[PDB]
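Peer 1: Below: one structure in structure tokens.
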Amino acid sequence: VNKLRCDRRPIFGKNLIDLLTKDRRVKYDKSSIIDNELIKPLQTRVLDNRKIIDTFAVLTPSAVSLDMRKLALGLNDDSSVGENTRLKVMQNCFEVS
Amino acid sequence: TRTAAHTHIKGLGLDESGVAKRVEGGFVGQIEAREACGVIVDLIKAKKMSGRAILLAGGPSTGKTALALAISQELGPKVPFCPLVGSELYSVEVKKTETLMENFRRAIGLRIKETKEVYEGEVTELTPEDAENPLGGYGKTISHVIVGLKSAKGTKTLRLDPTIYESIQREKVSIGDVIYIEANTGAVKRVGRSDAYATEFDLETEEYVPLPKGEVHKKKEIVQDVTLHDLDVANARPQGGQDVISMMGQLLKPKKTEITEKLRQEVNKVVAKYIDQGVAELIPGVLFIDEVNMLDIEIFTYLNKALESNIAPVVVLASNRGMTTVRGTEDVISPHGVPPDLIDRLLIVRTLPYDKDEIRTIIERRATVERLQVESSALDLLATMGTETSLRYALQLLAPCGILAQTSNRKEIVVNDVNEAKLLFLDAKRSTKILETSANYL
Amino acid sequence: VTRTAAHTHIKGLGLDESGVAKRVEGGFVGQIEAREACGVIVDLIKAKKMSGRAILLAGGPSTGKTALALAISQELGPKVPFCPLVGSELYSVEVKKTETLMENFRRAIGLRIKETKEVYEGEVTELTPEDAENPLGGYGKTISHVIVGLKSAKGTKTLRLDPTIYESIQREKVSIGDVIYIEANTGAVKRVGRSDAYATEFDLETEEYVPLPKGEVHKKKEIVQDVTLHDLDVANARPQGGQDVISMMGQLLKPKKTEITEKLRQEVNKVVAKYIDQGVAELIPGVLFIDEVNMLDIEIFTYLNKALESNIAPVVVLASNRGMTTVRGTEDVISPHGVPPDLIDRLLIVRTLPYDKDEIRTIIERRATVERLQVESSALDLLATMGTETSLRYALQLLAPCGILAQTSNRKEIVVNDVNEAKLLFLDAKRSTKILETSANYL
Amino acid sequence: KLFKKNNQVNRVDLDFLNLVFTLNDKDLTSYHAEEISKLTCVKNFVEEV
Amino acid sequence: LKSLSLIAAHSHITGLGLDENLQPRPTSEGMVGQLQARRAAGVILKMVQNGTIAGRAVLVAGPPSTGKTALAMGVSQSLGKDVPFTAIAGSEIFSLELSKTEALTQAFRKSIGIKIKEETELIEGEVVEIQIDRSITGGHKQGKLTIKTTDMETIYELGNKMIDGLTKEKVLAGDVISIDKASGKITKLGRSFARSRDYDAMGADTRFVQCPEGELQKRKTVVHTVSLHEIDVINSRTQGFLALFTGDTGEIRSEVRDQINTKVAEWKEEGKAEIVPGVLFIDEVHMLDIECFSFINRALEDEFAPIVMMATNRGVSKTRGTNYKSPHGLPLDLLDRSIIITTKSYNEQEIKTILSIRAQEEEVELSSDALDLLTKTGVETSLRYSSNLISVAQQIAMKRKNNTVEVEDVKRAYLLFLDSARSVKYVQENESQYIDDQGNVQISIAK
Amino acid sequence: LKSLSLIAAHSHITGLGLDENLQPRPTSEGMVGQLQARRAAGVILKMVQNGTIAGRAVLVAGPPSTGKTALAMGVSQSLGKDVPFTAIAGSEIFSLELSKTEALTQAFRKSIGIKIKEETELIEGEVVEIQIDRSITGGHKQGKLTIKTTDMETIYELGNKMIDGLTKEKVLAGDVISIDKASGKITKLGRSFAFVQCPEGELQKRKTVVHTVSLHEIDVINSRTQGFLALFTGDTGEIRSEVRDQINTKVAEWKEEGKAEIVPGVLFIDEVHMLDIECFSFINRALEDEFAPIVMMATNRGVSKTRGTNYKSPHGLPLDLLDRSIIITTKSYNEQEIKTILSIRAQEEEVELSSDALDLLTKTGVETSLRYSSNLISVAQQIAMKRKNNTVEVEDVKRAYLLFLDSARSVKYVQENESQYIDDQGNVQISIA
Ligand SMILES: Nc1ncnc2c1ncn2[C@@H]1O[C@H](COP(=O)(O)OP(=O)(O)O)[C@@H](O)[C@H]1O
Ligand SMILES: Nc1ncnc2c1ncn2[C@@H]1O[C@H](COP(=O)(O)OP(=O)(O)O)[C@@H](O)[C@H]1O
Ligand SMILES: Nc1ncnc2c1ncn2[C@@H]1O[C@H](COP(=O)(O)OP(=O)(O)O)[C@@H](O)[C@H]1O
Ligand SMILES: Nc1ncnc2c1ncn2[C@@H]1O[C@H](COP(=O)(O)OP(=O)(O)O)[C@@H](O)[C@H]1O
Ligand SMILES: [Mg+2]
Ligand SMILES: [Mg+2]
Ligand SMILES: [Mg+2]
Ligand SMILES: [Mg+2]
């Protein structure tokens, strides 16, 4: 236990997490502007272009391989990844919208 | 307090729409040149003409970049200024055309001014104003909400329509905590608890903001400036925190693609929508491209195409070339390496070298900027050697001269000190001569 | 059965203790000077004191540059690290060649590391967290630390297990009564399978029914494994992997190779110095061998001009087979072996020599012994001759067809007729160009 | 299965040997590491010894 | 001492051989001669230490093996640590993934460095006990926890928000934890030593550190030596440190460079961050492309322009990227805004002193007449050749096992290993033996 | 309208300015002279407005300063709305990350446009009262709305989507809102007295909706899922020919169906005198395509070495293009015509010119070039305002002329200023002695 403590304890990061979180942080306050409505983000653009995306989407991939989507990420009944890794990714994908 | 062969220029050194002073703003000579420069600056300040180009030509040591920095200084920080070089146009990540387009859109800038009344301070009291609903109902009916707000040297009680309850639910503030209110749009914002409450708990993570300065109600101005290129990038780049596209932005290599022209026309349309309303205002910028000789014929053709645009600001070109072969076609030899098609579409200014008195003034002004002083003898000999060797060789010897004077503990320079300074370092001509006189591959 | 590809006939330089190379030894006949110089280079590398030196081997083809390089690699031993390299291998597509050649330079040197770990085994009966009878006012007593009595037949102990090791336990979906294997430090969980007690419960089961391995619960083992420097380089630059979803995503992020910054290398160097002060690790030098150097770009030459200046540069041995040749990537830069003089200023030139008829006879008979093929004296003389006038390589290539022609004639020895028929059915470069001179349409 | 032969006998974890510091900055402040390194408390096991 | 002790090309030079008056001793510090070059290098080093002006370039002129790289690295060593010194090559800048202008931008950025200081106020103390009335009253009853240190101990109230905070990072007391005074964030460091015997095997999380000594909360300032380029990288990407280590900078746009410069100026005027003068050195710059030359000419006039060091042995020759020639193989535009230092070949006295110091660095004992003949070889050959000769002679001597390197030892070492002149003569006299440039070589031996 | 148009060399021209019989006026709608060029432009205009024929490309050539892009801008603005016009630089197509050929295909496809029509219904009126019935926990909110206009005043139940939309935005019962039932959008026009909106007429109306869409966006959005973001960002390319011809068949059967009508636009390509033979061969093929919009191609170089071939191809173009392409050539301008163009520019940019000053400006423009006169007429404004009068005198323009040099005189100057500047080798005399 003494040697375990002597070896495990000296674990030091490269620079920090405080350094990155303080350089990322900006001293500027909120200072809200109309830029929020001006930008109209990409997700909102997809949302508001519903009419055109539903009126101009006709084709289909006439051939597709079933269950190849599962093996694309490697999740299936038999794989080298963890047993409940596939369960967790399936669940969070269920919540991810 | 640091500089790099510059910062001695103080604008253009002009007068009130007259003739520039002979030695003004760290300038000597080229009175006609910098008067034309001031004319150019006035044209930029006019903000009317679109897609106008100009090139200044001369030899080495002519101070073209110093003049360009003079335009940049005279413009002021409010006016955007985007320096550029023909070397960075050749980009591995994306084509030279798109890099040119982005540097083009960087020069132009958009300014927006915003107005909003602010109610802020410590919430002294919260109470609804119950009333009688027009339709008979056993339930309660509140018609107003009275909030008591306390700021520095002033307190205020304001009635609020009971629609403010939804905002107060979105904020979760009850009492003893400073809030943020605006007049017309309503809503609430929470900044933090009152600073006097910190002593209540020995240990807590909440920083307690002080009582806001000034009265409870305020009306401040918001000024913001953004280049159209930044708005293009913001409208183009995705943003998110949870959606799949959010970390598709991550776990990859974010590369700048060629922005579609429909995005540019749409953002121009919204800029028009916000400038006619008066919220936005457009001020043209300038793109400073020096050593344009290094650019290829493709860049010249695209500049010819793009100079006619109506969001095209003034562009200034700098090059020391003359009758030289154009990059891309060895047969085509054009003045300053630029094909004559652009030259006809732009204006041209000739630059001349500096005289012995002007070099003396340059040396003395540089010494004063360096905060190191030169006596008459060393100044004269340094001027003579600068006239015979080159401008830069005399210009850059001040630091070794100063450090050598410091080694001998003398504040100023003397004849043997500057003689040693010449001895240690050799200029281009001496280097070439020792090159031909050396057979050891040196 | 026995496979031979132009090699395995040499077992190193095999020089004497005085350094003198005998006439015939270890697949080497004659060639005293180059073998002695190579032994001197071995004495250089075994000194374990000097770095940054380099040498280039020069001469015409078929003289045994590859043979000498393989000999020095063999005598150095598998413990001593070696990095073969070809000139065409340097030219990559993902990152610039400088990163690749620094990668090879780091790959040259190695370092063995002493380490000790703890071993545990036994079958599983308990899946319970800490009961924590005292609530203390902060705990609704329960923890993601499942206490398991490690039921080995020879010992049992209840362990407070990390959420990660218990998560790996859940990955194996263990039940009551099955052997488990865990680690004190890493917590790695592997199960040999269900115990043979539960074998009779199911008439069939995918899970394998296994007996309990013999041994104590807590066992301690030490390793002195040798790992090269650049495996640690890539592991530090990019984490290798893990069973958890977070590690799965992390290794899914960036699996491609890019440049390597020096700060991590220097930190690793400092911690290795700390280890050698502790005695945990001991460094070993490295050798880098480059093939067909005449084609290298002038930029590579310029960078290698300063690569040897670095204190981490190991000995790099070089081979070239050119005379007055212009350096590739240049126009008028012409020099011996196509290498700029600035590089060769610090290098040492060693030259190989041709051979006499007896040497060809000796190498031919050594080869014939290598492929356990017996030949007659007259056929041996013919092979030695035609090798002298045509090439050694042609004779070596057609050695096997001679034996095949003997075998299809139900003969175990090569005769004059065998080599004559082989020459009938195969032609060397000389008669190839003779035939192609008189070509109707480039015959 | 032909590749999952016993490697623990000849594999180095290299994670317990604090040489994976590129992942350490995710959840570590510099001053915390500085203060936890200087609290390498020897002689506490030695006094029990 | 922290770096590798393996003998590099120049493991005998450590710093600068000048005095306070910048006068070089003939044999000092490990480098001999180049008195004018040493004085000029010391002038440049003193000006770098001054750091009051920038945007200047310096070049050294001399034949190969004259000491250009030696002088550059000696100047770097005399500069010392914590002063950002960047050494790059003119060949590696040609990046197939990064634009050469962008690569030069990072090369300039890494040369200059900035020191940033930060003050911290944290509460450090070992917890004694925690008592929360979570059942008698529930709902964050504002329980009391006692915190001890080796010199003092107090009991701290816990608020409702503090109850929720301590609900995470659960601590059962008997454990050393620290909480930031400002942000109230609690960090669990490790238990006390009394917890070492709870179980035989524990995971990587449990640690047993000593109780913090002194008062409860303390003030400490932390200074960081962080250059500009890494800040650019970390601001460019959500996680820029991985791009820093791997090098996948992604061609950082110049739009954030103005913002980072403004932030640097704000920190400088606030006093939060200070800059440190930097030195950039490039070896064998004679090979270089004209786009790089133009970008260097442009960037030399910027305020953030560290001193740039060049080394070149080329005479008047062609520049890469253009058909025509130029002095030193370099455009006259660069020579205009530069100062050139001339270096010369060493004489027999300097050569023998260099051989002696190199042998001392190699720990190779020599003889007087052996030294004389080695110096004769070094003057007939190049200087770098005799060093290798004596290097090999050391192992040949230990083969002979007779201590010092012998005269016949060096003679046999020279006999076994060909010099450049002998190699060229052998190639010329046996051009048929070697594969000629045209692709013709005589394979047959018998005529 | 309401679009930014700054002072530019192509802003003054507004339309072709030619009669119904296509004989242009000498000075009309921004152009002076080039009567044959303007009537040829009208010929191309009637070609494109007919739209029956496809696969037509033209050559406009000649020396510089011939108003080639001036005529191009004139015909483009004559096209105006209801027709897409694409202008592309020749050097723009050269991309290292984007395949040239398929980028050219999508360039053609951008010119072709499809207009789809559909009729939608909507309700407009003044809101009367806001009333909802909801629960704090169970939800199941039941909103009701009273709407009114000048003639109809009625109450309607507000569904879940409408009540959610009304809650998501701050609404006032005095506001005037418009709702489309099929799409559910809320169009808050204005407000009643606290306030501009004043609704009238029928409460519910049905109106048509038309989308001006080009075939290129159909192709890119149907190529893959990320086609939307690729369109909005530009990181697309290498679209498979399968979706290409599938969408071609789909639009063909929709056109024969009569559901939507195609509008074959006009493509403009510039300075193709510098280009690749790959481009030339591919456009030779693509001109024969059935879905080929009219292509405007401009050039300025005469006989020169076409890039990609050693030989000096005549006119800077290969003969295969000249076989299938019709040529339009423009002549120079007389001194009177140049004066008229300068007067048109001055009227466009509103600067008073003295008669003698304008005449000498015209004569020096004829002497040097008309671009020089174009920039001199701009700098004359600032020269004249620095002396505080909008009128430009002879001394203003003479000062401008002596201030700024022309290309020819600067060339001659550097002929006498050779030594002061480096040569092609790089030899200069920075010194004076
Ligand atoms: N009017 C002036 N007065 C003083 N110094 C000047 C003046 N004009 C130029 N300079 C000098 O010229 C230098 C800039 O030259 P630069 O434009 O880079 O060279 P070039 O014009 O040959 O390209 C500055 O360092 C400045 O000291
Ligand atoms: N002196 C030698 N003794 C024994 N075998 C030799 C000798 N020289 C060459 N060889 C043979 O040459 C073969 C390798 O040739 P290689 O060295 O690749 O040709 P090159 O000289 O072009 O590099 C080996 O199989 C080896 O048996
Ligand atoms: N001041 C010095 N003292 C001792 N040896 C030196 C000195 N300068 C150069 N050398 C010798 O020069 C060799 C390196 O030459 P280098 O300076 O790299 O050539 P270049 O000038 O082309 O960079 C080394 O072997 C070293 O022994
Ligand atoms: N008939 C005209 N009416 C108005 N402007 C014209 C006329 N002819 C030429 N111009 C002017 O001449 C310029 C021609 O430039 P452009 O067509 O781009 O190339 P080029 O100079 O080779 O003709 C236009 O900017 C335009 O203002
Ligand atoms: Mg300049
Ligand atoms: Mg070979
Ligand atoms: Mg060197
Ligand atoms: Mg035109």
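Numbers in chain E come straight from Swiss-Prot, and the residues shown are 14-460, in order.
Structure determined by electron microscopy, 4.7 Å.
Cβ coordinates come from backbone N, Cα and C, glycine included.
Okay, so Swiss-Prot annotates it like this:
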BINDING   E:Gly75, E:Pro76, E:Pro77, E:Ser78, E:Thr79, E:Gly80, E:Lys81, E:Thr82  ATP binding site
MUTAGEN   E:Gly80 to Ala  Growth defect at 37 degrees Celsius
MUTAGEN   E:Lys81 to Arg  Growth defect at 37 degrees Celsius
MUTAGEN   E:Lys81 to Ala  Defect in snoRNA accumulation. Growth defect at 37 degrees Celsius
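Could you give the neighbours, burial and distances for every feature on this list?
Peer 2: In three-state terms derived from DSSP, E:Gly75 (ATP binding site) belongs to neither a helical nor a strand segment and is classed as coil.
Taking a C-beta cut-off of under 8 angstroms and a sequence separation of 6 or more, E:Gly80 (mutagenesis position) has the following same-chain neighbours: E:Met44, E:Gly46, E:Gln47, E:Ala50, E:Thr356.
Other Cβ atoms within 10 Å of the Cβ of E:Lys81 (mutagenesis position) number 25 in total over all chains.
DSSP classifies E:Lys81 (mutagenesis position) as helix under the three-state reduction.
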Peer 1: Inside 10 Å of the Cβ of E:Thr82 (ATP binding site), count up the other Cβ atoms and send me the figure.
Peer 2: 21
Peer 1: Taking only same-chain residues 6+ apart in sequence, whose CB is under 8 Å from that of E:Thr79 (ATP binding site), what do you get?
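Peer 2: Once residues fewer than 6 apart are set aside, E:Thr79 (ATP binding site) is near E:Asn326, E:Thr356, E:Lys357, E:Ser358, E:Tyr359.
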Peer 1: Tell me, how many other CB atoms lie within 10 A of the CB of E:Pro77 (ATP binding site), whichever protein chain they belong to?
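Peer 2: Taking all protein chains shown, E:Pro77 (ATP binding site) has 23 Cβ neighbours within 10 Å.
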Peer 1: Report, in sequence order, every one of the binding-site residues (E:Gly75, E:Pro76, E:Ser78, E:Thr82) having a CB within less than 8 angstroms of a CB belonging to chain C; if no such residue exists, report 'none'.
Peer 2: E:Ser78, E:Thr82
Peer 1: Name the binding-site residues, out of E:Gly75, E:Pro76, E:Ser78, that lie close to chain B, meaning a Cβ-Cβ distance under 8 Å, keeping sequence order and answering 'none' if none do.
Peer 2: E:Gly75, E:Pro76
Peer 1: Does anything in the same chain, at least 6 positions from E:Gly75 (ATP binding site), have a Cβ under 8 Å from its Cβ, and if so what?
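Peer 2: E:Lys81, E:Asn326, E:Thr355, E:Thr356, E:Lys357 - these are the non-local Cβ neighbours of E:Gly75 (ATP binding site), listed in sequence order.
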Peer 1: In the same chain, which residues outside the set E:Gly75, E:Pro76, E:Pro77, E:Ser78, E:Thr79, E:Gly80, E:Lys81, E:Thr82 have their CB within 8 A of the centroid of the CB atoms that define the ATP site?
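Peer 2: Going along the sequence, the neighbours appear as E:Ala83, E:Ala324, E:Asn326, E:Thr356.
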Peer 1: Given a separation of at least six residues and a C-beta threshold under 8 Å, show me what packs close to E:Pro76 (ATP binding site) in the same chain.
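Peer 2: Set apart from E:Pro76 (ATP binding site) by at least 6 residues yet with Cβ under 8 Å, we have E:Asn326, E:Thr356, E:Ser358.
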Peer 1: Of these recorded positions, E:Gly75, E:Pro77, E:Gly80, E:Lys81, E:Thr82, which are close to chain A by the rule of a Cβ under 8 Å away?
Peer 2: none
Peer 1: Sorted by position, what residues of the same chain at least six away from E:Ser78 (ATP binding site) have a C-beta under 8 A from it?
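Peer 2: Non-local contacts for E:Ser78 (ATP binding site): E:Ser358, E:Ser395, E:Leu396, E:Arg397.
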Peer 1: Taking the recorded positions E:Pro76, E:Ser78, E:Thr79, E:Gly80, E:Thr82, which residues show a Cβ-atom distance to ligand 3 below 6 Å?
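Peer 2: List returned for ligand 3: E:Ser78, E:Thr79, E:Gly80, E:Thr82.
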